[PDB]
Amino acid sequence: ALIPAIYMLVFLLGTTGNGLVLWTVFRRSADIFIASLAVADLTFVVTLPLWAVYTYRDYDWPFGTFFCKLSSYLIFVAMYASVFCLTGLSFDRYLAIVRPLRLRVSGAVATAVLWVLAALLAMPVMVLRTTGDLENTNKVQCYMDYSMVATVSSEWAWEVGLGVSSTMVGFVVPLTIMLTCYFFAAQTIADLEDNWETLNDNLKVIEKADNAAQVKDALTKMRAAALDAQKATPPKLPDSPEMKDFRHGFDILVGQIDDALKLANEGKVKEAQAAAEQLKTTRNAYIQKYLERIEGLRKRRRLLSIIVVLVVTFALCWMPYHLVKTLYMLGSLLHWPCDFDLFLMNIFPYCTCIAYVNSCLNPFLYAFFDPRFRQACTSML
Ligand SMILES: CCC(CC)n1c(Cc2cccs2)nc2cc(C(=O)N[C@H](CC(=O)O)CC(C)C)ccc21
Ligand SMILES: CCCCCCCC/C=C\CCCCCCCC(=O)O
């Protein structure tokens, strides 16, 4: 009685939200993944009224064996396709941070592959799903029959075999790829920011310093950070007109640090602090804006943020489903008490709601991070 309501709520939110996303993308490099996610999320929730009616009828499937096989199959392919599309979107956001449109062709290929690979991994569910009176309650259930692939003493090896494969490909491998993407990109972004943090932190140190040696020490660390940010090539590729302007901006800053460094060496603390404060002028403020703009700093921070929200929304939504399926896999295999077997069984339909929550949450995360979808939806509003 509780679960059917949630299944209905996610059905409306899922098809209206992801329906609005497809309307927009059909009215960039990572835009293949967006439209694939919209159509995977859309097929994922589309047969839920069948399972909402099934759960309401105290687990009694009235729609026959073909709708039991087809409904489960469409859900299971959407299940993998949307995970693989989230992982492909997280990998495309990773490349937009490291590398500098051939990706428009490549993304289409990647999406095509994961769409076939998903429709093939979901094939065992299309095969073993069947309807019959399981555990004799007089109501027919839509269950996965492992008896058509093994004897009584072997149904576990199939249940575990397919179950472990489902979690490995549907959770462990994509989360391992999305975490690797985060760890590499976060490192790269935290390289540019480290040099700019060092510059600002040490300027505060010069302002409050009490002697020339303290001012000299902070200037030395600022000078090494300025040259460190000059060596890191921005997202532009020899001695081109635009390339010289980047290095000249840094040369002004390094020169001003050297000017204060020579005053510090002569023991002129007040004059060195005043010389250091030249970096705060409007002239040097636009040099900072030009150089931080040339590096694509705020634009790469937004890109890293996109990865984190994908990784986390996914880890939070799918962990309960994958933890309880893996725990139940072991409860039946290495036998656990019926107190714990029956717990995992009854908490499992709640795990499918929190996992479904990912599908209808996505249209809002696109609306958050992409102001082009915000402007495409607000024009139609
Ligand atoms: C296709 C139907 C949907 C439900 C709408 N469904 C999904 C995909 C999703 C739909 C919505 C969110 S996830 N996965 C499922 C996994 C099982 C399952 O493994 N049951 C185990 C016994 C067995 O092996 O048959 C026992 C539990 C206690 C572990 C059952 C239904 C599953
Ligand atoms: C050519 C066929 C492809 C080979 C498949 C190998 C990978 C199998 C992995 C997942 C298949 C789905 C298994 C689902 C686990 C049981 C969940 C359920 O009760 O529906």
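All residue numbers here begin at 1 and follow the chain in the order shown.
Method of determination (from the header): X-ray crystallography, 2.6 Å.
Cβ from N, Cα, C; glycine included.
Taken verbatim from Swiss-Prot:
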| type | residues | note |
| --- | --- | --- |
| MUTAGEN | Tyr7 to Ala (Swiss-Prot position 35) | Decreased APLN/apelin-13 potency. Decreased G(i) and beta-arresting signalings after APLN/apelin-13 induction |
| MUTAGEN | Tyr54 to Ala (Swiss-Prot position 88) | Decreased APELA potency. No change in APLN/apelin-13 potency |
| MUTAGEN | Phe76 to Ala (Swiss-Prot position 110) | No change in APELA potency. No change in APLN/apelin-13 potency. Decreased G(i) signaling and no change in beta-arresting signaling after APLN/apelin-13 induction |
| MUTAGEN | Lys325 to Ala (Swiss-Prot position 268) | Strong decrease in beta-arresting signaling after APLN/apelin-13 induction. No change in G(i) signaling after APLN/apelin-13 induction |
| MUTAGEN | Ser359 to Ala (Swiss-Prot position 302) | No change in G(i) signaling after APLN/apelin-13 induction. Decreased beta-arresting signaling after APLN/apelin-13 induction |
Sequence-distant neighbours of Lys325 (mutagenesis position) in its chain (C-beta under 8 A, six or more apart): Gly163, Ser166, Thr167, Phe348, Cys351
Length of the line joining the Cα atoms of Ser359 (mutagenesis position) and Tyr54 (mutagenesis position), in Å: 21
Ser359 (mutagenesis position) CB neighbourhood, other CB atoms within 10 A: 26
Determine the mutagenesis positions, out of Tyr7, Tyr54, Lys325, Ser359, lying near ligand 1 in the sense that the CB is under 6 Å from one of its atoms, and give them in sequence order. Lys325
Chain break of 6 residues - Cα distance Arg27 to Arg28 (Å, rounded to integer): 14
Deposited-model gap closure distance - 5 residues unmodelled, Cα of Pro100 to Cα of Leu101, Å: 10
Spanning 4 missing residues, the endpoints are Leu237 and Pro238. What is the Cα distance in Å? 7
Within 10 Å of the Cβ of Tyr7 (mutagenesis position), how many other Cβ atoms can you find? Include all protein chains, please. 23
Under 8 Å by Cβ from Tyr54 (mutagenesis position), same chain, sequence gap 6 or more: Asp60, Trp61, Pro62, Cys142
Fill in the CA-CA distance, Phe76 (mutagenesis position) to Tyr7 (mutagenesis position), as an integer in Å. 16
